[PDB]
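Peer 1: There's a structure below that I have some questions on.
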4 protein chains.
Amino acid sequence: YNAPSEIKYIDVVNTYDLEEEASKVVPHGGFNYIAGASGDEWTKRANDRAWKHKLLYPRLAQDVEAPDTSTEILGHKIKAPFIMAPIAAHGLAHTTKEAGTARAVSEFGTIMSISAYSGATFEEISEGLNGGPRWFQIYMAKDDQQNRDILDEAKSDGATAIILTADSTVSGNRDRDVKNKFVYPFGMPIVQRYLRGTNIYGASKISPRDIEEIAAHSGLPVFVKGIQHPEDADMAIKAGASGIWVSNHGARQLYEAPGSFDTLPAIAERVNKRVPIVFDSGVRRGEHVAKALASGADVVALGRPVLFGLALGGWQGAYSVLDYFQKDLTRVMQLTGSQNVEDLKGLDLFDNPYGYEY
Amino acid sequence: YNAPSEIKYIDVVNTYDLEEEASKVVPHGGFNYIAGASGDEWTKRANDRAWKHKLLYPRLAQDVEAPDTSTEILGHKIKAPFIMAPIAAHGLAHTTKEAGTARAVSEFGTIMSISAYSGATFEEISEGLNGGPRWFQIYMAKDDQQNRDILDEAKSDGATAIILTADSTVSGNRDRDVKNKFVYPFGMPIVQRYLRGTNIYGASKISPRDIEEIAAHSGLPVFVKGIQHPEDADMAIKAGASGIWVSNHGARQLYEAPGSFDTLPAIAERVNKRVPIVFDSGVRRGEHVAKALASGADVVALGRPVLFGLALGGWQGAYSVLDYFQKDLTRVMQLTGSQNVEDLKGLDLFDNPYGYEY
Amino acid sequence: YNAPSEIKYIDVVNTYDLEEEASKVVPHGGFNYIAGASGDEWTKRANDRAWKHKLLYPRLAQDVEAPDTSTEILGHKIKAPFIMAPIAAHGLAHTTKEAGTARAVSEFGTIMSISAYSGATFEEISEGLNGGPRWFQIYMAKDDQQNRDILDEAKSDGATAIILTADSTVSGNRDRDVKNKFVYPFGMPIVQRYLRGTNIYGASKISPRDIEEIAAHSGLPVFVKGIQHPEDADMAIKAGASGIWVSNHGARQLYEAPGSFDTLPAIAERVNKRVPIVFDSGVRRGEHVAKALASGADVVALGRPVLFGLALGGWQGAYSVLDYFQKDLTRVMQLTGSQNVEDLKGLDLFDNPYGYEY
Amino acid sequence: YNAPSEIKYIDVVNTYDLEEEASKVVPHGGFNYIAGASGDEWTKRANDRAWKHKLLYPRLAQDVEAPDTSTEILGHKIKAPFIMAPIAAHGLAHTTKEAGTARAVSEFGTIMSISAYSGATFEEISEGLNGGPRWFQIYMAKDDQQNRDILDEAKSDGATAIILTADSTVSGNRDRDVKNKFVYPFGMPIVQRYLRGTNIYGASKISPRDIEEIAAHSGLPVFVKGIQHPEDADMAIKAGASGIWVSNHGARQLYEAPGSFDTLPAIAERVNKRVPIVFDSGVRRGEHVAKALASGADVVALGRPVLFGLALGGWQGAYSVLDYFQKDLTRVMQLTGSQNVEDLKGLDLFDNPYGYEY
Ligand SMILES: Cc1cc2nc3c(=O)[nH]c(=O)nc-3n(C[C@H](O)[C@H](O)[C@H](O)COP(=O)(O)O)c2cc1C
Ligand SMILES: Cc1cc2nc3c(=O)[nH]c(=O)nc-3n(C[C@H](O)[C@H](O)[C@H](O)COP(=O)(O)O)c2cc1C
Ligand SMILES: Cc1cc2nc3c(=O)[nH]c(=O)nc-3n(C[C@H](O)[C@H](O)[C@H](O)COP(=O)(O)O)c2cc1C
Ligand SMILES: Cc1cc2nc3c(=O)[nH]c(=O)nc-3n(C[C@H](O)[C@H](O)[C@H](O)COP(=O)(O)O)c2cc1C
């Protein structure tokens, strides 16, 4: 597998163009694994078009200070209200793999989410993180010893939250991967450390009782990731979740489902401040960060655009994408009259009943 | 007429691609007879786009068991909540014609619907069915002796329900067939057995009084097929129908009518459990099966995708399509938190007022 | 000007295809005069797409008789619920001009509307009409003697109604005609008979007072044509109109206005049976005739499709288009459970809030 | 920089075609500076498509007089209800730059808006204006001496209103300019007159307190430009604004915001006659002028179409565009039954919930 290896900063004009650019340097199979989605990708398109359902108003300012994008989540002060989403197998995008992404995320000043299906060992990731904050993403194993194992791993790795991904009991119908007959070219050292001698995908099982078990034994706040329905959010909190991570997995799971942003207000209204909300699935612009905040998210998580940046320039390319989002958000703050992230949470959005074609 | 004859399993990634694939092996006229629809096909497109009006939520599970797709209708236990729709002239798709479809349907474990306009004799179909359950579809004849004849045929053929198709008093404005000057290359042996010596299309007449007559004399439960309006459903039940088959005939009849799925909730609310509902016209994915169930159908009927599978691989190709739907539905069950078909009937759907372009 | 001259019947599969077909035989300038509309034609497209806003239901029959398309308007029994719209300069489409259209309309058995801007003399039209019913369309002249003149002409010509076109005070912004620098190649003998010695387009002025004047002096029922707003319909009736002709002139006048069919229900509700309603602007299918009837029109008027038929086959080609509409409507009647034109007035339409893309 | 220099009248059929025509004579970088907008231009498209959300009705007349497009704003009688929007750097379009635009605007008989970022000196503009009315557009400087300077400039230049642009604290994300690496080829003499010896873009800061300061010290009525939210309109008036200028800067500022016309009714309802409203951002047709008037604007401002006319023909080309709008509006008046600009303010618009695709 001939992944790119060049390390360089990139001039990000917008994140959409990074997809086609990365397609020229990433092997075909791996690129389509990253870029593709379930079915004919209608729900991936819905994730993108949902942002046109609620529109920003330019507005007058009420404060004289320059804008400040910093915020805090679970006690971590971060430079901007976005974190890195947990994504498997960064080596499909770049030879420096998860260590490269971790270096970009740590140097930028936000939180790295580590997929249990990382292609890098934690020691490799730890070198890139250089002490930066990290959260650990897990799937629910049928074998409860494996859950005890991975929770111990997360604690030993300095994780300050667990991300329990609920929406991946089985894979989505990812037509690109089926047609390409795609096969992972490398292993999963973190899960293999624990599975050796005891099928990896088939080891995973979630219900409210599962959430309760993980929350009771992790010693860390647990986000439940993949929530799209408000009653699930309520049930997850009552079962002990310390956070709700609104997501459809980048449209890589259930097909013919809503665009993720369209589900956020109903969830936020039901959560009603009880726990923090992370929002993902389709964030491509600073305007999207702002809209998610205005709609009840505390932070968003970034995914594909960062991986495409990693493909194009390693840690410096991924850093360029994070820098782009921070600068893009700053512009949106100026033009919406917002001085800080809290102001963005208070924005009034214009409801567009016409949708994408207007 | 040089229909395909090869028998093989096929790797179904999605059913949409089967249309173009079948177009390469089926003679032009017959293929466009199968694939085409009335007018400029806007209502066929509406049947397809209607599925984006109600979207599935991924949700947490409440049961530990593996998913089970089986269900029961009119006392028949079937492997999945879909049956074969009655379709004329399977010999346009494959030399093994209705016997090939019947073998796939019986081996899979669901119900075969036999069109009165079959190109195969019942003995030919019976060999494929090998004892499997079958329903018999009829049109209302103007000559009441022909109705007595075909009801006797159905009983002699072991049918356990009659499908009275109401929406075909005359043909739809099927532009493809007119422009191709298409002509059936073979006969209709089942109707000819009774019509000989006594114009076939012109023999057919329906009103509530017709439904009452068929229901009173068939000795079998009667589904009325082609219903799209709730008041017709109520009238049909009051006239003695034992089932409502919501359908627009695959958009092959009335043009500039709604997509069939959009009509289902209003019908289901009016039927209000009185009789079983079969839904068809546009089912292409497991998500569609689930949405129909959640909207009040007891089972769906499959049509064009199975015929395209038959064209590509005979009974094994048709079987591959049925297998695809069963596996696709299983995935949807996992991701919606559903353990069984009854759970699917209880799903909450997201209303998408933006329609297809979102 | 080299207009087609061939006379032949044509096999009409749909009326949309007649446009491109006619473009191959009609001189470029004249063809684009017939086919074009104001601005970028968005409102012509709206006239067409409006039909997808209200959808037909297939439904059970309640009567045993074969369908009958006949109806009556202002005492004239006509073979089907459509008449010929007043259209200028039929010689742009065919050398037999208005006489050819009149022969088709009379032989079919409906009403011919004669534009004051006919290229044929009345004697020429009269030969084609062969005694068939005719209505006379006028514009309001600034010179009231010209109004007295044309009303006398209409009476002498056997007209049984006047069509007062209100929506043409000035021409629409017809980009095709401006860019083609189109110029009428022949004269207007009917208006010239009266204008000689007394600038034709500039002779025309309407207000409720104008309607009152025409209705008081015509000796015939007056339809006011071009109505799109209900308050205008009420004002026109109170001023003495004997009919309301809902129309946007085939989108050839005001741009960025609604599709004509979308305006019909509000007008019909306000008219509330007081006078007959003629509907036009975008009728292309039997389904459109049915929908207009169900929405409050007594008849529709046909325009461009008949002219395209005339271009392709003279009176026999125009006849073929009328025959197509009658047969198309008959099919729609069968499938909607309608035995006669009154049944069509009682149809329940499905409201499609998604519009054209569904 | 090789700007066009030819002076000629042009035959304007519609203003949309002027864009492509100007692209053939304006240098690539400057043309894309004029034509482009933020992001992928979705909000520029929204400005255009918003006009299809409210549709005009053709209607009967209630007055006998010929239409009159004149109106009055802030005591200035103008020939038609549109003015020239403030636009920087007209020299990108034509060598005669702002003097050419000013000559067209003055000769036509409306108000010229002068951007503080003009490429022409005021003396150059004054020659073109030849005494015609002018308003002066400013940005809020951080250095309050610069605000005192520019307000003195405006008064010395005979300005009769100040346009305080609020929506440009920083530049929009104008992808065309970033990708073209566009750089202004000439200077800004008006701002340089005051900035010399005391970074131009970075000199600009607005809040209600800023509006109050400008309104208290200008000696002239102050319009606040860039308003899209009603509460900002109320706050601006309470702070001393004498006018509200509804605008999104031609979509050159905040991305993923509404089309400007969609924001106008809510603003007009809140302003509730307190001060005049100027509307801009997307006006391309006489129908748009009429719709803005009917929705609460007193006049509209024209932008890109006039600059494209200037590129194609200098002052005579810009004049041709103004003449086009006046003639186009006259047609719309005739067909809506409107005799004067006040009648246009009273029009009833058809609400189109289907949007652009209908
Ligand atoms: C290539 C790829 C791999 C992913 N791997 C994981 C994973 O291992 N665990 C997980 O919880 N989510 C995974 N996700 C989902 C992401 O966490 C996140 O929800 C998604 O990337 C957001 O959508 P976006 O990148 O289109 O904005 C993955 C997504 C992609 C595209
Ligand atoms: C080629 C073809 C032949 C059909 N023949 C019949 C028939 O003989 N009797 C009947 O009731 N329906 C017939 N139908 C309608 C089907 O029963 C069913 O309603 C339709 O196939 C469902 O639409 P779909 O296949 O697009 O999902 C036919 C449909 C097709 C496409
Ligand atoms: C070429 C052409 C000429 C027309 N001439 C007249 C006319 O002279 N008088 C009139 O009242 N309407 C005239 N109309 C409008 C028609 O009466 C009618 O409203 C229109 O054709 C209906 O739209 P459709 O043909 O697209 O269905 C004309 C329309 C066309 C296309
Ligand atoms: C090339 C260009 C330059 C502009 N410069 C200014 C400016 O200097 N000051 C300002 O207030 N608005 C400026 N605008 C915004 C215009 O005043 C106006 O709001 C916009 O042109 C209206 O949109 P439209 O031209 O698409 O109809 C500019 C617009 C363009 C296209």
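Swiss-Prot numbering applies to chain A: residues 8-205, 213-219, 222-374, in that order.
Structure method, as recorded: X-ray crystallography, 1.2 Å.
Cβ coordinates are placed from backbone N, Cα and C, and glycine is handled just like the others.
Feature table excerpt (Swiss-Prot):
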ACT_SITE  A:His265  active site, proton acceptor
BINDING   A:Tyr40, A:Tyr146, A:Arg181, A:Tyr215, A:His265, A:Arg268  pyruvate binding site
BINDING   A:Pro93, A:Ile94, A:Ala95, A:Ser122, A:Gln144, A:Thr172, A:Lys241, A:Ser263, A:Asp296, A:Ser297, A:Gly298, A:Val299, A:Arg300, A:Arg320  FMN binding site
MUTAGEN   A:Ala95 to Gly  The mutant is three-fold more reactive towards DCIP than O2 as the electron acceptor, whereas wild-type under the same conditions is 14-fold more reactive towards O2 than DCIP. Substituted 1,4-benzoquinones are up to five-fold better electron acceptors for reaction with this mutant than wild-type
MUTAGEN   A:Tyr191 to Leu  12-fold decrease in activity and 3-fold decrease in affinity for (L)-lactate
MUTAGEN   A:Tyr191 to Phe  4-fold decrease in activity and 6-fold increase in affinity for (L)-lactate
MUTAGEN   A:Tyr191 to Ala  18-fold decrease in activity and 92-fold decrease in affinity for (L)-lactate
MUTAGEN   A:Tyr215 to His  18-fold decrease in the catalytic efficiency. The catalytic reduction of FMN is affected more strongly (33-fold decrease) than the pyruvate release (5.4-fold decrease)
MUTAGEN   A:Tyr215 to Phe  No significant change in catalytic efficiency, with a 4-fold decrease in activity and a 4-fold increase in affinity for (L)-lactate. Affects the pyruvate release rate
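Show me how these features fit into the structure around them.
Peer 2: Secondary structure from DSSP puts A:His265 (active site, proton acceptor) in a helix.
Counting only same-chain residues at least 6 apart in sequence, those with a Cβ under 8 Å from the Cβ of A:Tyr146 (pyruvate binding site) are A:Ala123, A:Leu171, A:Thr172, A:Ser175, A:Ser218, A:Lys219.
In sequence order, A:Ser122, A:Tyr124, A:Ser125, A:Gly126, A:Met195 are the residues near A:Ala95 (mutagenesis position), counting only same-chain partners six or more apart with C-beta under 8 A. According to DSSP, A:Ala95 (mutagenesis position) is assigned to coil rather than to any helix or strand.
Sequence-distant contacts (6 or more apart, same chain, Cβ under 8 Å) of A:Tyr191 (mutagenesis position) comprise A:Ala96. DSSP assigns A:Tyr191 (mutagenesis position) to coil in the three-state reduction, placing it in neither a helix nor a strand.
Mapped onto three states, the DSSP output places A:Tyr215 (mutagenesis position) in helix.
In the structure as shown, the Cβ atom of A:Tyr215 (mutagenesis position) sits within 10 Å of 12 other Cβ atoms.
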Peer 1: With Cβ-Cβ distance below 8 Å and at least 6 positions apart along the chain, what are the contacts of A:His265 (active site, proton acceptor)? List them in sequence order.
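Peer 2: Sequence-distant Cβ neighbours: A:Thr172, A:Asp174, A:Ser175, A:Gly179, A:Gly242, A:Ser297.
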Peer 1: If you count other C-beta atoms within 10 angstroms, which of the binding-site residues A:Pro93, A:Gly298 is the most crowded?
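Peer 2: Sorting the candidates by Cβ neighbours within 10 Å, the top entry is A:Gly298.
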Peer 1: Please report the DSSP secondary structure of A:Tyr40 (pyruvate binding site), reduced to three states.
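Peer 2: In the DSSP reduction, A:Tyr40 (pyruvate binding site) maps to helix.
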Peer 1: With H, G and I counted as helix, E and B as strand and the rest as coil, say where DSSP puts A:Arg300 (FMN binding site).
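Peer 2: SS state of A:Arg300 (FMN binding site) = coil.
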Peer 1: Could you tell me the C-alpha distance between A:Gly298 (FMN binding site) and A:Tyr215 (mutagenesis position) in angstrom, no decimals?
Peer 2: 25
Peer 1: Going by DSSP, give the three-state secondary structure for A:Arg181 (pyruvate binding site).
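Peer 2: Coil, per DSSP.
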Peer 1: Are there residues of the same chain, six or more positions away from A:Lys241 (FMN binding site), whose CB falls under 8 angstroms from its CB, and which are they?
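Peer 2: A:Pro93, A:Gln144, A:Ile170, A:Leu171, A:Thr172, A:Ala173, A:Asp174, A:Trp261, A:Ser263, A:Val294 - these are the non-local Cβ neighbours of A:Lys241 (FMN binding site), listed in sequence order.
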Peer 1: Consider each pair of residues in A:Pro93, A:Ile94, A:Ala95, A:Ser122, A:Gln144, A:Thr172, A:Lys241, A:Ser263, A:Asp296, A:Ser297, A:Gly298, A:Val299, A:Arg300, A:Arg320, all listed by the record as binding FMN, and report the largest Cα separation in Å as a whole number.
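Peer 2: Per the listed residues, the maximum Cα distance equals 22 Å.
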Peer 1: Please work out which residue of A:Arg181, A:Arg268, A:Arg300 has the most C-beta neighbours within 10 angstroms of its C-beta, and give that one of the binding-site residues.
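Peer 2: Of the binding-site residues A:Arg181, A:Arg268, A:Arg300, the highest Cβ count within 10 Å belongs to A:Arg268.
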Peer 1: How many Å separate the Cα atoms of A:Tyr215 (mutagenesis position) and A:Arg181 (pyruvate binding site)?
Peer 2: 15
Peer 1: Using the alpha carbons only, what distance in Å do you get between A:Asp296 (FMN binding site) and A:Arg268 (pyruvate binding site) once rounded?
Peer 2: 13
Peer 1: Along a straight line, what is the whole-number distance in angstrom from the CA of A:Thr205 to the CA of A:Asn213 around the 7 missing residues?
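Peer 2: Cα separation at the break: 10 Å.
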Peer 1: Along a straight line, what is the whole-number distance in angstrom from the CA of A:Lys219 to the CA of A:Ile222 around the 2 missing residues?
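Peer 2: In this entry the gap's Cα endpoints measure 6 Å apart.
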